[PDB]
Amino acid sequence: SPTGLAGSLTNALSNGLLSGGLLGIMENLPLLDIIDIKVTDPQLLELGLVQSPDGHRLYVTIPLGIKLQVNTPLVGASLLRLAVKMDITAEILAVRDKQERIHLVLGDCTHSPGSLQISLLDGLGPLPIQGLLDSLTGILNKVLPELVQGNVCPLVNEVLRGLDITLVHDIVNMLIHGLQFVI
Amino acid sequence: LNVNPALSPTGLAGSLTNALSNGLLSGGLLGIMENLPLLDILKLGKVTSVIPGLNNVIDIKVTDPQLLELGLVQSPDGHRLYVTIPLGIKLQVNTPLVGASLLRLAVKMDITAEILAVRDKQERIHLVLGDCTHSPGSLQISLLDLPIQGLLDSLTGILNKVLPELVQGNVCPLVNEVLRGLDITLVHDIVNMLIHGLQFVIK
């Protein structure tokens, strides 16, 4: 069933991202370039939306989920799977272009400051290699947010350029006159 | 660079029509149309004659109902919103005169109804039906398939005078129900556009 502007956006983006091979982009992240690491189980979550108290500005949060597996010769970690959660926030801007068609684009697309969450799969124990994991978690937290937002943001931008013309104009018209439509 | 009201997530207007379109079909409007009691218009010499002389008709069968693409128009100021519901109906009329047997009529009509943004005694806002009325010059009857031109002349007259009030009387409650059962955010966003008079319907 059709919904308001808010809900219609998140539904449009989700489908757009998924169709853009978003999950496919995740499974091709080169970490070996920076043992062995294979990327699996990508999943896109419920997008979020927030609107400035003025109603003039609109931000979107894109939560992702992913599972990578590592092959270490260590004893407890012969095979290991980690589950890591990631969030991306970005501002959406109204832009007149071409013959004045007003398409939406990304503004400040950066990784959400403190929102990296890692855990162990298959019910393994941390203590057996709690000193080893410290090596990874430190590395990932300093190489993932840059790698992710460097591959996702160009996709999110291209998706916004393919939104429904009437969806855009309505949202913009709301933003301009500062009308809250998000709940 | 030209609009044509004929034939996924999208704007407010397009969401509204699709909401009403799917809301009427699951009404089920298409069933209501096909079961209109047109035979009641016809239903010892005083008990036999029935006002204008359409007495000969034996039976009136309603077939092939269809819903066309709903249309939307917004006030030039942008505070008022009207919807046109284009309907369709075939008609089969039975006479005992050999040879006629069957008259096939094709009727098309529109229902233009105002969508208001009213508020109740809880100060909360609803989308409520307003002037639901038959679109005056929308009624159009077609002959489709010898002295019939005297009966046809009488039939169309009654159809023109009854079908609107009949259809409108059966459709208006339906659409009024759907509007009150719309998505909450859909309603809210639409109202807000109207309050501030912002064109969200394409023209």
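In order, the residues displayed for chain B correspond to 34-40, 43-78, 92-193, 198-255 in Swiss-Prot numbering, which applies throughout.
The way this entry was determined, per its header, is X-ray crystallography, 3.2 Å.
In case you wondered, yes, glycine gets a Cβ from its N, Cα and C as well.
Database features, via Swiss-Prot:
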{"type": "MUTAGEN", "residues": "B:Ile76 to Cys", "note": "Forms an artificial disulfide bond. Reduced surfactant activity; when associated with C-214"}
{"type": "MUTAGEN", "residues": "B:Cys180 to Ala", "note": "No effect on surfactant activity; when associated with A-224"}
{"type": "MUTAGEN", "residues": "B:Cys224 to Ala", "note": "No effect on surfactant activity; when associated with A-180"}
{"type": "MUTAGEN", "residues": "B:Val253 to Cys", "note": "Forms an artificial disulfide bond. Negligible effect on surfactant activity; when associated with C-48"}
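Location within the structure of each feature annotated in Swiss-Prot.
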| residue | record | DSSP class |
| --- | --- | --- |
| B:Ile76 | mutagenesis position | helix |
| B:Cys180 | mutagenesis position | strand |
| B:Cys224 | mutagenesis position | helix |
| B:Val253 | mutagenesis position | coil |
Euclidean Cα distance (Å) for gap endpoints B:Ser43 and B:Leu40, 2 residues missing: 14
Spatially closest candidate among B:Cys180, B:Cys224, B:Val253, the listed mutagenesis positions, to B:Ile76 (mutagenesis position) (Cα to Cα): B:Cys224
How many Å lie between the CA of B:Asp193 and the CA of B:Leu198, given 4 residues are missing there? 12
Starting from the Cβ of B:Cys224 (mutagenesis position), draw a 10 Å sphere and report how many other Cβ atoms land inside it. 18
Sorted by position, what residues of the same chain at least six away from B:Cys180 (mutagenesis position) have a C-beta under 8 A from it? B:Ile159, B:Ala161, B:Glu162, B:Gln220, B:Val223, B:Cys224, B:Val227, B:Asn228
Looking at the mutagenesis positions B:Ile76, B:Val253, which one has the fewest other Cβ atoms within 10 Å of its own Cβ? B:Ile76
Just checking: Cα distance in Å between B:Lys78 and B:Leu92, the two residues bordering 13 missing ones? 15
